[PDB]
Amino acid sequence: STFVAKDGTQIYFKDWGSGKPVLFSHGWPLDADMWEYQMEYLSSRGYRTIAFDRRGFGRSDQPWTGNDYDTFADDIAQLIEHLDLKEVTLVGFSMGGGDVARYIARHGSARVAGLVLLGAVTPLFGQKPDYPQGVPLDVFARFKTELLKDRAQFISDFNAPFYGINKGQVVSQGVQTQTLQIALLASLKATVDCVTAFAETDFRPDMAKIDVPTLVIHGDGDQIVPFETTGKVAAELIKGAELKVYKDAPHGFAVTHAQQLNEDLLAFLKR
Amino acid sequence: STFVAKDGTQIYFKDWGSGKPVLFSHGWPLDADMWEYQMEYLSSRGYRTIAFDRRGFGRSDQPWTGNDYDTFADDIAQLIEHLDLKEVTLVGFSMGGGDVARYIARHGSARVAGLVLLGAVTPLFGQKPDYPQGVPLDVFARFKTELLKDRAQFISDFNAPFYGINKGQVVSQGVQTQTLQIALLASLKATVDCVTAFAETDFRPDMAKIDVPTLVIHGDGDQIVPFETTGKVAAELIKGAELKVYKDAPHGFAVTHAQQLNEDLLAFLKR
Amino acid sequence: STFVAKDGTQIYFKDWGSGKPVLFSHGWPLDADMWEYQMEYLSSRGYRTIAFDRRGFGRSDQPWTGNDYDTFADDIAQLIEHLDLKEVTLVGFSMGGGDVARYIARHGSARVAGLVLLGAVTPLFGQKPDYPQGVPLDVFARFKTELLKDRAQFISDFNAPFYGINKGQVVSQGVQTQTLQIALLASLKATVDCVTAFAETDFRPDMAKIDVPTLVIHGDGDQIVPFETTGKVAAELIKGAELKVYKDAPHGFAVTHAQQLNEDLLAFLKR
């Protein structure tokens, strides 16, 4: 399926099954297919599961402009509006934790029943003057430099620390292939703009606007989005939030811990 | 090209050349590109070739519901109507043999000039109380369990018996890459439901409804869809059917025996 | 984005940034993504960049008919008219040099600020009775025969002489993957017809109609499109043309010499 955003960007999404809806927001630089197992798991147990390809990724159009969190939150708002969702559980992985938080910050939670932040960059990823523990911007600057030389090989090399293959996790070549194949669909410009946006965007104000039940899940072996400065703080700052830490889990834990994730998502929806 | 099925599913197809139409139905888990050489061969020799991506595969939408043979047969009907095709030769590979046969069973053959069943699951694939010689459902249950753990690696390992490479067939890396690339485009859900549909659907009644010239072609080294309980029996159950057995051919014989198959399809069309 | 060509073919394109327009025409058997680094480089320095997937390639429709340079040139005119472009700098790579020149030859240069020919097939690639120094038709006849047996493997093997990996150039496995993945998107029919087209189309008359500033760039290690009989001649035949030769560069120099091409394209646009 598709809808057209305000600026004319056509955004691809899947909408599977029926019941109360769970809307999924993928991480970088993947697309709605990273959720396919969570979606099959939940839609075949009575939920409606929806997942889109963020502008610039997967099967969506690749606009030059709007590759920023306010546009991404507003893209989400249009999707929810288009389908008239109500009592939606918002589920965001990695950079996709930020646009689901920023949807709530910019639009309220009238349509929202719950929030799940998975290995998410919230509340802040890169350094700020009062957040020196964040990741230095120079790290992201180098990533952008390498992306602008060879993004194919950069993503292919990203597989190991993403999935923690360098730390003993076991992930098939098949999954590594599909990861790279999906990433290559994406726009170079969107791929690079998203690094800027997630390096620099401060979601600490969004944390205070979150007034729904919230489950934060993070692997403490996460090489890409460090638990101590993201998920751990997001749980503390969101009033009432629950935290689950998957021990030694990597960033790609929707793959390596798929069953555990599925069950935790089901438990959360049934609380 | 696209057409929209009754439930809203957009379905991609290619429509090449001009002349009497030949409409191709692909097997699992592929899409219309598995036919590209037969299409080029026939459309250079004065036939119109049409091939669609089944719903849930390739460039088509991925609906949660309708991944079943009657819906597949009805998709094919809407394609035939959408184009107003007449004297169509229906060609189905593998699971694709069932939906061209179910099309005729549900809609009759008024539009149909002839039927080709290639490495096809007809008349029946899995076991039934009166057909213990079919493949036990257990076997399919395990394929499903594995696909629901890692479909990428499952399809990757599927290349070997599909093509008979595990038994010595020689098939390039490029073929194997393109095979997985196409597979990964499909829906997890459609990919899993098709196994259920092809394991359990009985096309014996459909065989009695086929009243057009029919050529059944099957490799007798087919490790995926065994010759003895499928093509062999389809050729006997269909009044007037002709049988060709490609000696030592694997399941993926549209690749390993492409030239032979092109010539047979051309000779059938010219009879 | 997409527009619809005269014959109904839908053609995908990207249109990034704003400013004076630069319109890119990819080579064989690639798509608009081959320009993503030039596009990002120029669009973030004040230029509008536009690049399309040729009919039969990438995300565009795969028509059986029209795979010829006059049609390719008219597709480009319809894009230019669709976007109402003025003072456009046309940039063509490899076979893509041919449809931008043919566009000038058929439509005039009223809309055109400039022409850049990169590793281009212009002014003529294959032999003619007055050009035995061209590549013999037999060579393209054999390529076609191989493409019509296994285009997946043929493009895979094409990576090496394309990038000059066999003559010590260094190109990552990620770029070779991406190149193959993009290639597999294309039609078998378009992939083969384009060989016919670039083998046999004479663009010498087009050279005499080019009355805009022109930069010709070629690598003199090009193993695919021989510098001596294409780019070197094109620069001589086009009045006022400037020539740059990238020493030992391969055909795939938009990758191996990306930064240098970027700077040269920027310098040309600022001339």
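The residues of chain C that appear here are 2-272 by Swiss-Prot count, in order.
Using the three backbone atoms N, Cα and C, a Cβ is placed for every residue, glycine included.
Residues or ranges marked as active site by Swiss-Prot: C:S95, C:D223, C:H252. The annotation acetate binding site is assigned in Swiss-Prot to C:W29, C:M96. Swiss-Prot lists C:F58 to H among its mutagenesis entries, and the accompanying note reads: 50-fold increase in catalytic efficiency with acetic acid as substrate; when associated with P-30. According to Swiss-Prot, the mutagenesis experiment C:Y70 to M carries this note: Does not affect esterase and perhydrolase activities. Recorded in Swiss-Prot as a mutagenesis result, C:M96 to T carries the remark: 4-fold decrease in esterase activity. Loss of perhydrolase activity. Where Swiss-Prot documents C:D100 to E as a mutagenesis experiment, the accompanying text is: Small decrease in esterase and perhydrolase activities. Quoted from Swiss-Prot, the note on mutagenesis experiment C:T123 to P is: Does not affect esterase and perhydrolase activities. Among the sequence features in Swiss-Prot, the mutagenesis site C:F228 to I is noted as follows: 3-fold increase in esterase activity. No change in perhydrolase activity.
A map of Swiss-Prot features onto the structure.
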residue: C:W29; record: acetate binding site; DSSP (3 states): coil
residue: C:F58; record: mutagenesis position; DSSP (3 states): coil
residue: C:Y70; record: mutagenesis position; DSSP (3 states): helix
residue: C:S95; record: active site; DSSP (3 states): coil
residue: C:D100; record: mutagenesis position; DSSP (3 states): helix
residue: C:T123; record: mutagenesis position; DSSP (3 states): coil
residue: C:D223; record: active site; DSSP (3 states): coil
residue: C:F228; record: mutagenesis position; DSSP (3 states): helix
residue: C:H252; record: active site; DSSP (3 states): coil
Near C:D223 (active site) (Cα-Cα within 10 Å), the recorded positions in question, chosen from C:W29, C:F58, C:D100, C:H252, are C:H252
Please name the residue among the recorded positions C:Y70, C:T123, C:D223, C:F228 whose C-beta has the most neighbouring C-beta atoms within 10 angstroms.
-> C:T123
Close recorded positions near C:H252 (active site), where close means Cα within 10 Å, chosen from C:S95, C:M96, C:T123 = C:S95
Residues near C:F58 (mutagenesis position) in space but at least six apart in sequence (CB under 8 A) | C:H27, C:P30, C:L31, C:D32, C:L186, C:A187, C:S188, C:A191
Are any of C:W29, C:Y70, C:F228 (the recorded positions) within 10 Å of C:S95 (active site) when you go C-alpha to C-alpha, and if so which?
-> C:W29
Of C:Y70, C:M96, C:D100, C:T123, C:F228, i.e. the mutagenesis positions, those within 10 Å of C:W29 (acetate binding site) when Cα atoms are compared = C:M96
Taking only the CA atoms, the spacing between C:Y70 (mutagenesis position) and C:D100 (mutagenesis position), expressed in whole angstrom, is 6
Out of C:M96, C:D100, C:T123, point to the one nearest C:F228 (mutagenesis position) in space (Cα versus Cα); all of them are mutagenesis positions in the record.
-> C:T123
Round to the nearest Å and give the CA-to-CA distance linking C:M96 (mutagenesis position) with C:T123 (mutagenesis position).
-> 8
Work out how many Å separate C:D100 (mutagenesis position) and C:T123 (mutagenesis position) at their Cα atoms, rounded off.
-> 10
With every protein chain in view, how many other Cβ atoms are within 10 Å of the Cβ of C:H252 (active site)?
-> 26
Report, as a single number, how many Cβ atoms besides its own are within 10 Å of the Cβ of C:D100 (mutagenesis position).
-> 30
Recorded positions listed as C:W29, C:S95, C:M96, least Cβ neighbours within 10 Å | C:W29
